[PDB]
Structure formats: structure tokens, C-alpha cells
Amino acid sequence: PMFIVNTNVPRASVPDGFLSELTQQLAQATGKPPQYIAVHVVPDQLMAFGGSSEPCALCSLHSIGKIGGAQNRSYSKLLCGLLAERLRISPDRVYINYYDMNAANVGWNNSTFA
Amino acid sequence: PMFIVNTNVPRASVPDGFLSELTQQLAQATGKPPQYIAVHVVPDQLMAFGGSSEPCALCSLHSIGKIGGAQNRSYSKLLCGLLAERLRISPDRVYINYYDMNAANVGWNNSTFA
Amino acid sequence: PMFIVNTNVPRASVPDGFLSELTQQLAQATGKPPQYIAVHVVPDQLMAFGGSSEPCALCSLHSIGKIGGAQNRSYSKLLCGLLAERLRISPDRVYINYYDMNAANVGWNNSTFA
Ligand SMILES: N#C[C@H](C(=O)Nc1cccc(C(F)(F)F)c1)C(=S)Nc1ccccc1Cl
Ligand SMILES: N#C[C@H](C(=O)Nc1cccc(C(F)(F)F)c1)C(=S)Nc1ccccc1Cl
């Protein structure tokens, strides 16, 4: 699984260890070993949310399975919680797009997961 | 709805009110109040289009509904127009990918839109 | 078709002509004209893969058709091979998400491909 966050928060406000925290919490949330989890944080972005430049985030989570109605509500609570606590972004200024990928459509190590 | 534009145009060439303009235009185009619209502009990118580093853009529009054949033609005219007028990018060097997201697959404010 | 690579490799490690190399190889692999291929390389990213900040990449390939089980395996071998040779990234620290786009969902030159 892979989680990307794009945010207008500056780089200096991303705390030390944040990528390791996201890795751990996503491993636990998706039930997948941490070796399978990739994370990507992109600060200092030119963005607006609802017409305002107040801190916000646009994010995605891709996984082969482990995506669905109840799961995604749970991921949203976890991830918004982390963005609020660590980057001081209000949960109502975050979108997270969830993608249930077919194994045939995910490449890794010279092949695909199908 | 959320619009992202990635471009090799430099940051100084993006005009001051550009994010506000995209917000207002997309609110009108999707039929939603501006609270519902997020915009993200990423200049200074290392990109090629057709093998060339001439000005280009790679964009995405995600929405829960308000996506379809006719709508997407209209969005393309609107958005290519803005990118031509404001960023001086030729319409033929723009790709926009459209995504009709399921409400259960969009997280916001600690939950999802389902 | 559109190929995007996000990586923690520094910009100085991206060789001259890399975006043209990708453009050629993707044209040949997909069978689409090189003039229609867009490539976007984003270095210096704050990323982790399996909890580790060793060189890694998160990529996507979007195409209107030419996406499928065997095709994607072939693209994966090709693209991991280029990232290993040119950017010194281990194939086991690359994910590539493949997207078969409906032509009605791809904007270009003021319209869509439908
Ligand atoms: N992302 C992801 C992983 C994956 O296996 N990543 C992975 C990434 C790095 C290493 C290793 C391994 F070498 F240890 F197996 C695995 C997924 S979702 N694996 C997977 C694919 C299809 C069906 C079921 C699974 Cl667990
Ligand atoms: N993106 C987006 C929005 C959304 O509700 N965004 C939003 C984001 C922040 C605040 C507010 C509110 F205060 F206006 F309600 C709304 C979507 S598409 N809402 C929605 C979801 C499912 C079905 C129909 C709609 Cl309008």
C-alpha cells in the first residue's frame, strides 16, 4: 500500500520521524507488513481548499484490496488524526482518495502482483 | 472536486490570483459552492510532452459525479483556456485525466462521503 | 500515455536525456506515437518504502488501452530496468500503478479523446 500527502504546510513543520509513523500506522491499519508500505509527503505546495490558503492536504491511499466502505472510514479517521496532530491540518481541509488496485495493475520488481 | 495541474512553467509565471480563479471557475463548472473545491498548482516541473520540454501541463480533476462525456469536454475547454491565457501553455500540450470517484472512496473530515 | 515517477533520488542524479529515453521506450512498448507520450520526473522527494529512505520510486502509467496483464508485466520489466540503470533504484523499491483510461475521461486540446 502507498500513501501520498500533498500539503501547503511548510517543510519545517513536518516533524522528525513522520514518515516512519505513517509507515507503522498504515501497516497496522491495512494488516500488511511494514515492508509493503510506501509513504510520500510533499510540503510547501501552492494549494487552496474551499477558496482558502489555510493549511490543507490532498492525499491518496492505494492498496490491492483492503479498501471498502468501513475500512475507508477507519483509514480516514486515522489519517486525518495524524495530519491534525502532526501537521496541524484541520480534518475538514483534507481529501483522501482511495484506490482499490487490481493486482494486474500494480508493478513491482520487474513484474506485477497478479 | 479537486483540480491539480503539474507544469514545467516557472513559478514566477503563475499569476497572483490564479488559484482563486480556478476555484471560482470550477465551482461554476461543477455546479457547487466554492467550499467544495480544492486546487493545486505545481510549477517548475521536469517534464516532457511528445519528447519536448516546451511548456506543457499534466492535470487531473476528481469529483464524486459531475463526470461524463459531455461534462468532460466542457471542463477541457474551460481548463485548457485558462492554462493557455494565464500560463501560456498550448492546449495541445495539456492532458487532463478525469476521475468519477465513488463517495465511499473519498475521505474527508475523519470519515468518507458515503 | 503519461508516465510519472516520483523519487527520493536527487535531481543531479537524473541523467541528461532521461526524459527522452523514457519517451522512446514507452512509445515502443505501448505502440503509441512518441508525440503522444508525456513524462514527468519528480526528484528530491521525501519518501519511504518499507520504512526505509534508501532510493525508491512511486510511479504511474496512464494509457487509453494497451493496459493489461501481460502488457503490464512487460512495462514493469522495462521501467524498473530504466530506473535501476539510470537512477540506481532497486526494482524491489519501485511501485508502478497502471491505469486504463476511458477516452471520454482524457482531456486534450480543448476536448476529450472520445
Ligand atoms: N504494496 C504491496 C504488496 C507487496 O507485496 N509489496 C512488497 C514490497 C516489498 C517487498 C515485498 C516482499 F518482497 F517482501 F514480498 C512485498 C502487496 S499489496 N502484495 C499483495 C499483492 C497482491 C495480493 C496480495 C498481496 Cl499481500
Ligand atoms: N469534494 C467534495 C464534496 C464535499 O462535500 N466537500 C466539502 C468539503 C468541505 C466542506 C464542505 C461543506 F461544508 F460544504 F459541506 C464540503 C462532495 S463531492 N460532496 C458530495 C459527496 C457526495 C455526494 C454529493 C456531494 Cl455534494
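Since chain B takes its numbers from Swiss-Prot, the residues it shows come out as 2-115.
Quick reminder: no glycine exception, Cβ is built from N, Cα and C everywhere.
If you check Swiss-Prot, you get these features:
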type	residues	note
ACT_SITE	B:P2	active site, proton acceptor
BINDING	B:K33, B:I65, B:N98	substrate binding site
MUTAGEN	B:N111 to C	Causes formation of interchain disulfide bonds with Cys-81 from another subunit
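Cβ neighbour density within 10 Å is lowest for B:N98 among the recorded positions B:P2, B:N98. Rounded to a whole number, the distance between the Cα atoms of B:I65 (substrate binding site) and B:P2 (active site, proton acceptor) is 7 Å. B:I65 (substrate binding site) counts 17 other C-beta atoms within 10 Å of its own C-beta, drawing on all protein chains shown. Here B:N111 (mutagenesis position) is positioned 27 angstrom away from B:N98 (substrate binding site), judged by their C-alpha atoms. With an 8 Å limit on C-beta distances, the recorded positions from B:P2, B:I65, B:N98 that reach chain C are B:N98. Cα separation, B:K33 (substrate binding site) to B:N111 (mutagenesis position), rounded: 22 Å.
Checking the recorded positions B:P2, B:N98, B:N111 against chain A with a Cβ-Cβ cut-off of under 8 Å leaves B:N111. For the pair B:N111 (mutagenesis position) and B:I65 (substrate binding site), the C-alpha distance works out to 18 angstrom. Within 10 Å of the Cβ of B:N111 (mutagenesis position) there are 17 other Cβ atoms, across all protein chains. Checked against ligand 2, the recorded positions B:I65, B:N98, B:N111 give B:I65 in sequence order as having a Cβ less than 6 Å away from one of its atoms.
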